[PDB]
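Asks: Could you have a look at this structure, given as structure tokens, before my questions?
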Amino acid sequence: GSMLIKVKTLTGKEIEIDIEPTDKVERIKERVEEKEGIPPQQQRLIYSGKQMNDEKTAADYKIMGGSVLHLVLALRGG
Amino acid sequence: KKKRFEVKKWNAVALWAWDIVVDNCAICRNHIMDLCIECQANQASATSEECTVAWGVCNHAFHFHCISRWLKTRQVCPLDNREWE
Amino acid sequence: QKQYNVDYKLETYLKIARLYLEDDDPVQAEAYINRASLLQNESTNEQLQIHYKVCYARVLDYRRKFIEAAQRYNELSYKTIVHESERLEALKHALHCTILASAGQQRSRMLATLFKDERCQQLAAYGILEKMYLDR
Amino acid sequence: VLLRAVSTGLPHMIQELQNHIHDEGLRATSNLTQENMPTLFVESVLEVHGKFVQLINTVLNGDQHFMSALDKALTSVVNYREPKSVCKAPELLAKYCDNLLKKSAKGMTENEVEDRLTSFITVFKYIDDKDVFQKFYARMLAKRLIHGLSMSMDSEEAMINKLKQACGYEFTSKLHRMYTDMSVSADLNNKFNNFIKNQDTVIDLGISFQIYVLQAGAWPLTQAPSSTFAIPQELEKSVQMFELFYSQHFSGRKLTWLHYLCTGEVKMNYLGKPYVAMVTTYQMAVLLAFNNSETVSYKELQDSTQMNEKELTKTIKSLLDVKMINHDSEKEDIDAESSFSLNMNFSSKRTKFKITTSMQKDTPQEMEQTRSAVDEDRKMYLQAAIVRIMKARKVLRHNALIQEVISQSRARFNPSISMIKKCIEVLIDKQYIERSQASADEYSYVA
Ligand SMILES: [Zn+2]
Ligand SMILES: [Zn+2]
Ligand SMILES: [Zn+2]
């Protein structure tokens, strides 16, 4: 992964991940769940008060290294 | 008789809320002020302070499948201990 | 005008309640217990809370609301906190409702718990009902 | 001509136009607005309303960018003025209503008033604290409801139409039901005379039924404050027979108690004074506190106080100035050094009339009422910050969730640990987040 972004839970769990500048957040979800057991469909990716489309690229929302991919996510995985 | 401050004519007090709790059909808070999501979808005659408000046989004046919803969370409906309606 | 806290009014509610039940005017007391019902979120006096719970379940019996008090007395007498005399008394009223409540699948699983119940291994109609763990 | 065709020439003109329009708004909004009154406030800003209806209807005749621009900075200082209840001009507007919508004191003609009113409507795009103004205007109503700072009810009703179009909706009908409710106040005075025919006590005059229903939740703060009081027997009969009629009518709100309807009843009681010197509400209540005991220390009143003080400072001050008290201090209630007699003297026009002078003061009150606004604006800010979190990550737990919520807004203020439950509850209702099966805590996100 060329793009090293952060997937962040509601409590602030920002996770460092290697993705690409066109890497689908559809598969970024796959990455977050294959890494943290917390599955992505309650890792609801919201961008600035408005949801991130589960079927998009991270860089679609100018997401970068310290960017945030919102979970709101679950607790049992973690 | 020149002072003991006896009774003049006087003016009084009132309201009108209701003789019920009712707490906005607690199962959500699309209020009882509000036609909630499910019961804006169902919407009997329901208004900005009784979308459903009464000391009913339930007395849990809970929106149609919002009352059904918190009966979903427990089919024994102890909400006010009547089955979702 | 006079404000009481939960417990004095509540005292009167349970008082009214058990009284009319001794008088058997159940629905007046039903009116007022449903007024004392809601307060359950506020007061912490688990003692008097559950005095009120139990007059409720008494009513449920009186109301022919059998399973409801059945579930109540069942899960309530399951706990050692109560006078174990009074526990087994609720254990009666639970099972007395099990039988007085309809032939049920809730009741089937009830009766299954009751089969897994060890307390009633003392009891007489334990044996009776235990005959019927498999549909006697 | 040239920079419309020179086309970008114009946009620079609209630029520095926006600069002198704007900062002219800053100063001129800042200069004659020292007294902070409807005239200046409302008429300095509506004064520029003149400056640019007359500026811009003229030569001026198009660059609609000028339109959206003058509307833009005009709207901006519409939210950039002396408050932050910058409907203070709207406040002042209705306060203007207050000082003008009054049939006696500052009386005009409708369409004499209503010229001013349609100019208010001109601003109506810009009246911009509508529910700030609902809180504040329920207070205004507390200066209006029984009081009369709104003469032209139906001008206010068309204003209501405007609003419930683009503004608050049921505040309108709340005042409607209030209106018809004092209509019913007269009506049940009538029926009370019909039904009870209540010769309960010999002195039945004016014993209550005035009622002005704004919803119990329709009030800006708690009641017009009330406490213990004599309440002679007819007042009993009033509350109770009204409740006869009214429990017949409605139940759940009923004949509650509310002092600020109270006024003075000190008349031909048995007085060498021929005098009827009515007083304000707690003027009445505290003079009630001092009737028979021909003198009373701070301690004698302090026996049955169970209330606050300023009632009685207004009491002794109005009683000494008129010289209706043989007092010892005009203090908040009284010195223990000080005490209370009913003096006979009077200082005003009539047979001891116009002593009815509640001081009618708030600076200390202004701040007290400003407190209510903090709670409602913080709650709204929080509802949005909360739903937005709740959509992002579903926590979602109860306990851990609330803790994390605490983590996100460390800076803001100290919340209630309990009500954590309610917090999720609030989001459960909106279809924002649901309750999972797994725990009392640890729910799930929905929608
Ligand atoms: Zn709704
Ligand atoms: Zn309801
Ligand atoms: Zn439904």
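Note that chain D is numbered according to Swiss-Prot, with residues 299-745 shown in order.
Just so it is clear, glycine is given a Cβ too, placed from its N, Cα and C backbone atoms.
Grabbed the feature section from Swiss-Prot, which reads as follows:
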type	residues	note
MUTAGEN	D:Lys621 to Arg	No effect on conjugation with NEDD8
MUTAGEN	D:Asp660 to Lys	Activates UBE2R2-mediated ubiquitin chain extension in the absence of neddylation; when associated with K-664 and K-675
MUTAGEN	D:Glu664 to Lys	Activates UBE2R2-mediated ubiquitin chain extension in the absence of neddylation; when associated with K-660 and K-675
MUTAGEN	D:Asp675 to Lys	Activates UBE2R2-mediated ubiquitin chain extension in the absence of neddylation; when associated with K-660 and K-664
DOMAIN	D:675-735	domain 'Cullin neddylation'
MUTAGEN	D:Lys689 to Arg	Loss of conjugation with NEDD8
MUTAGEN	D:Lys719 to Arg	No effect on conjugation with NEDD8
Asks: What is the nearest of the mutagenesis positions D:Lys621, D:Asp660, D:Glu664, D:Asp675, D:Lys689 to D:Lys719 (mutagenesis position), using the Cα of each?
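Replies: Nearest in space to D:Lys719 (mutagenesis position), counting only the mutagenesis positions, is D:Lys689.
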Asks: In the structure shown, which of the mutagenesis positions D:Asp660, D:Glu664, D:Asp675 has the fewest Cβ neighbours within 10 Å?
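Replies: Minimum Cβ neighbour count within 10 Å, taken over the mutagenesis positions D:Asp660, D:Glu664, D:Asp675, occurs at D:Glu664.
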Asks: For the domain 'Cullin neddylation' (D:675-735), how many residues does DSSP put in helix, in strand and in coil?
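Replies: Counting residues per DSSP class in the domain 'Cullin neddylation' (D:675-735), I get 36 helix, 2 strand, 23 coil.
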Asks: Can you tell me how far the Cα of D:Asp660 (mutagenesis position) sits from the Cα of D:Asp675 (mutagenesis position), in Å?
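Replies: Computed Cα spacing between D:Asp660 (mutagenesis position) and D:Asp675 (mutagenesis position) is 22 Å.
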Asks: Nearest by CA distance to D:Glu664 (mutagenesis position): which of the mutagenesis positions is it, out of D:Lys621, D:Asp675, D:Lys689?
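Replies: For D:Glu664 (mutagenesis position), the spatially nearest of the mutagenesis positions is D:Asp675.
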Asks: Measure from the Cβ of D:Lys719 (mutagenesis position) and count the other Cβ atoms within 10 Å, all protein chains considered.
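Replies: Around D:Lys719 (mutagenesis position), other Cβ atoms within 10 Å: 16.
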Asks: Measure from each Cβ of the mutagenesis positions D:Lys621, D:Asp660, D:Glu664, D:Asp675, D:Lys689, D:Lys719 to the Cβ atoms of chain A, and list in sequence order the residues where some distance is under 8 Å, or 'none'.
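Replies: The mutagenesis positions close to chain A are D:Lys689.
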Asks: Ranking the mutagenesis positions D:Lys621, D:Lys689 by other Cβ atoms within 10 Å, which is at the bottom?
Replies: D:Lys621
Asks: Provide, as an integer number of angstrom, the distance between the C-alpha atoms of D:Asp675 (mutagenesis position) and D:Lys621 (mutagenesis position).
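Replies: On Cα coordinates alone, these residues lie 47 Å apart.
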Asks: Taking only the Cα atoms, work out how far D:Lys621 (mutagenesis position) lies from D:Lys689 (mutagenesis position), in Å, as a whole number.
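Replies: Cα-Cα, rounded: 67 Å.
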